[PDB]
Amino acid sequence: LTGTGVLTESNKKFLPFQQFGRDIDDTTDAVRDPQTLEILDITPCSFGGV
Amino acid sequence: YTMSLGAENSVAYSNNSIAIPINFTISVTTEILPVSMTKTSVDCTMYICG
Ligand SMILES: *[C@@H]1O[C@H](CO)[C@@H](O[C@@H]2O[C@H](CO)[C@@H](O)[C@H](O)[C@H]2NC(C)=O)[C@H](O)[C@H]1NC(C)=O
Ligand SMILES: *[C@@H]1O[C@H](CO)[C@@H](O[C@@H]2O[C@H](CO)[C@@H](O)[C@H](O)[C@H]2NC(C)=O)[C@H](O)[C@H]1NC(C)=O
Ligand SMILES: *[C@@H]1O[C@H](CO)[C@@H](O)[C@H](O)[C@H]1NC(C)=O
């Protein structure tokens, strides 16, 4: 699962079988690291209008 | 069922009778009107291609 984002620590407690996290719009906003079983929030990079 | 428009109220019309109010009700009614929407902006390049 690939993408671009800022990976921060997450307070979401995943169930052991779940790996990725989706919002209402089915976009990956939470993920589980495969090497170490920890949950990371994926915040989109701060794109904006100039 | 077949819908009923309103209860029939046959007004007692005659050529020499009038109805005059003896009292009044101060009635406050609500009217809700939308004014604005959420201002949304879309980056076309990011949306189509990331
Ligand atoms: C004014 O007078 C008319 C006629 O007497 C009244 O009209 C009648 O009112 C009764 C009472 O409910 C009804 O049963 C009749 O069917 C009505 N007649 C008609 C032709 O509609 C009227 O109600 C009187 N107005 C007031 C404010 O008392
Ligand atoms: C006109 O209507 C008002 C109410 O809409 C009447 O005021 C009421 O009077 C009675 C008896 O005096 C009280 O018990 C009620 O509490 C009053 N209501 C309010 C809202 O104050 C008034 O008396 C009516 N006038 C006539 C001439 O019929
Ligand atoms: C992966 O291996 C590292 C050491 O190489 C270890 O610390 C970690 O606990 C391991 N994770 C899993 C899920 O086995």
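Throughout, chain B uses Swiss-Prot numbering, with the displayed residues spanning 695-744 in order.
Here the Cβ of each residue, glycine as well, is placed from N, Cα and C on the backbone.
Copied over from Swiss-Prot:
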type	residues	note
VARIANT	B:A701 to V	In strain: Beta/B.1.351, Iota/B.1.526
VARIANT	B:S704 to L	In strain: Omicron/BA.2.12.1
Worksheet item: What number of additional C-beta atoms lies within 10 angstroms of the C-beta atom of B:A701 (variant position)?
Response: 5
Discussion item. Let me check the 10 A CB neighbour count of B:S704 (variant position). How many other CB atoms are there?
Written reply: 5
